[PDB]
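K.L.:
Below you'll find the structure I mean.
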Amino acid sequence: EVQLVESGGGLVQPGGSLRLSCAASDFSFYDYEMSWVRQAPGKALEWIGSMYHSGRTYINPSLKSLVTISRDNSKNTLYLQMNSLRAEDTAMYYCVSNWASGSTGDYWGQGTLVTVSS
Amino acid sequence: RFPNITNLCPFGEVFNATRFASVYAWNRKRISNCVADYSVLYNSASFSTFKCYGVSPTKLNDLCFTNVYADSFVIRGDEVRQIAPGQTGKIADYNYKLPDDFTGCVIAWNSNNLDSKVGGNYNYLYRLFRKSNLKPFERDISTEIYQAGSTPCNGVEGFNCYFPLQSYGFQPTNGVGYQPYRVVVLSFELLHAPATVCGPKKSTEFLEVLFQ
Ligand SMILES: *[C@@H]1O[C@H](CO)[C@@H](O)[C@H](O)[C@H]1NC(C)=O
């Protein structure tokens, strides 16, 4: 069964925000890193940001003005908040454990689609 | 009991992986109970680095090892020279350190075609600094605040107190020293125990590695 589940997500107006969440079966999924990753149509996989076991976060330097990542440890849940969304931000959004370990050492959620338009 | 050594080593699962690790979180895969044909690996692609240490390079199709570890990551071109024994720099000191008595090969190639994007790929990170240098084959995946000066941090990021990871930026128009390179480090274990990785029974001498 599924161990990493994204929710939130749906339609957003240009200029709006959306908050995504990702629930983990277990807190070991935050060892050593949990990441938010998206894939836009036409485009390559884009890492958005990570939260590390310590609770600290690192955001893609080209997106840091638009993104916040936070965690609720009791619920084993990671949050992504993005503001001032544009058509470019239409994508499948994924939650990935140990993204920095490469495609042979990571663990992927199922994804949630976020669509931006009028 | 002595192992079976009949299958070909699954180097493709390492060399052909879709996305490599970030160098600070370098990925290790154990290779065992298989036949390593380096003539086939060497001809599998065009490598820009293929250098061996602590071992005769031409004898690789005839040598046996108790295990092989394949370590893989991405760095920029100018840093590939730091993946060798006795080097220093951000990568050798803080990200991936080989021992002085290293036994293995370092294999690298330019991955501008896969790992760089118009507008820049930030997906790959490195560690900027540590209180002390890494020991050989040590991995540091922590994210403590680094006190860069005389201001105590008390665990807070800010003035003279720095988060220790940093994105590379990979665009296809980068100069080659700033373009991404995929690296595979093959570490040859030599414990006093039965071999589990061997070259092919009927082997050519691995001579093509001399003529780069
Ligand atoms: C990787 O992919 C290419 C094409 O599929 C293949 O020829 C090559 O042998 C593979 N590399 C390894 C080490 O198996």
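Numbers run from 1 along the shown chain.
According to its header, this structure was worked out by X-ray crystallography, 2.3 Å.
In case you wondered, yes, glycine gets a Cβ from its N, Cα and C as well.
Relevant sequence annotations retrieved from Swiss-Prot are reproduced here:
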- B:7-200: domain 'BetaCoV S1-CTD' (DOMAIN)
- B:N174 to T (Swiss-Prot position 501): Reduced host ACE2-binding affinity in vitro (MUTAGEN)
- B:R19 to T (Swiss-Prot position 346): In strain: Omicron/BQ.1.1, Omicron/XBB.1.5, Omicron/EG.5.1 (VARIANT)
- B:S44 to L (Swiss-Prot position 371): In strain: Omicron/BA.1 (VARIANT)
- B:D78 to N (Swiss-Prot position 405): In strain: Omicron/BA.2, Omicron/BA.2.12.1, Omicron/BA.2.75, Omicron/BA.4, Omicron/BA.5, Omicron/BQ.1.1, Omicron/XBB.1.5, Omicron/EG.5.1; complete loss of interaction with host integrins (VARIANT)
- B:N113 to K (Swiss-Prot position 440): In strain: Omicron/BA.1, Omicron/BA.2, Omicron/BA.2.12.1, Omicron/BA.2.75, Omicron/BA.4, Omicron/BA.5, Omicron/BQ.1.1, Omicron/XBB.1.5, Omicron/EG.5.1 (VARIANT)
- B:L125 to R (Swiss-Prot position 452): In strain: Delta/B.1.617.2, Epsilon/B.1.427/B.1.429, Kappa/B.1.617.1, Lambda/C.37, 19B/501Y, Omicron/BA.4, Omicron/BA.5, Omicron/BQ.1.1; Contributes to cellular immunity evasion and increases infectivity (VARIANT)
- B:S150 to N (Swiss-Prot position 477): In strain: 20A.EU2, Iota/B.1.526, Omicron/BA.1, Omicron/BA.2, Omicron/BA.2.12.1, Omicron/BA.2.75, Omicron/BA.4, Omicron/BA.5, Omicron/BQ.1.1, Omicron/XBB.1.5, Omicron/EG.5.1 (VARIANT)
- B:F159 to P (Swiss-Prot position 486): In strain: Omicron/XBB.1.5, Omicron/EG.5.1 (VARIANT)
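Neighbours and distances for these, please.
P.N.:
Around B:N174 (mutagenesis position), the same-chain residues at least 6 positions away in sequence with a Cβ under 8 Å from its Cβ are B:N112, B:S116.
Note on B:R19 (variant position): other Cβ atoms within 10 Å of its Cβ, all shown chains, come to 20.
Taking the Cβ of B:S44 (variant position) as centre and 10 Å as the limit, one finds 13 other Cβ atoms among all the protein chains shown.
In three-state terms derived from DSSP, B:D78 (variant position) belongs to a helical segment. When Cβ atoms from all protein chains are considered, those within 10 Å of B:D78 (variant position) total 15, not counting its own.
B:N113 (variant position) counts 9 other C-beta atoms within 10 Å of its own C-beta, drawing on all protein chains shown.
The DSSP secondary structure for B:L125 (variant position) is strand.
In the three-state DSSP classification, B:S150 (variant position) falls within coil. Its own atom aside, the Cβ of B:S150 (variant position) has 6 Cβ atoms within 10 angstroms in the protein chains shown.
DSSP assigns B:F159 (variant position) to coil, not to a helix or a strand. Sequence-distant contacts of B:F159 (variant position), defined by Cβ-Cβ distance under 8 angstroms and a gap of at least six in the same chain, are B:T151.
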K.L.:
Under 6 Å from ligand 1 by Cβ, which recorded positions from B:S44, B:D78, B:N113, B:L125, B:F159, B:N174?
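P.N.:
Near ligand 1, sequence order: B:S44.
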K.L.:
What number of additional C-beta atoms lies within 10 angstroms of the C-beta atom of B:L125 (variant position)?
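P.N.:
Around B:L125 (variant position), other Cβ atoms within 10 Å: 23.
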K.L.:
Quick one: of the variant positions B:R19, B:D78, B:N113, which has its CA closest to the CA of B:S150 (variant position)?
P.N.:
B:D78
K.L.:
For B:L125 (variant position), which of the variant positions B:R19, B:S44, B:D78, B:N113 has the nearest Cα in space?
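P.N.:
Sorting the variant positions by distance from B:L125 (variant position), the top entry is B:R19.
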K.L.:
Which recorded positions among B:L125, B:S150, B:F159, B:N174 have a Cβ sitting under 8 Å from any chain A Cβ?
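P.N.:
The recorded positions close to chain A are B:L125.
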K.L.:
Cα distance, B:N113 (variant position) to B:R19 (variant position), nearest Å?
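P.N.:
With the alpha carbons as reference points, the distance is 13 Å.
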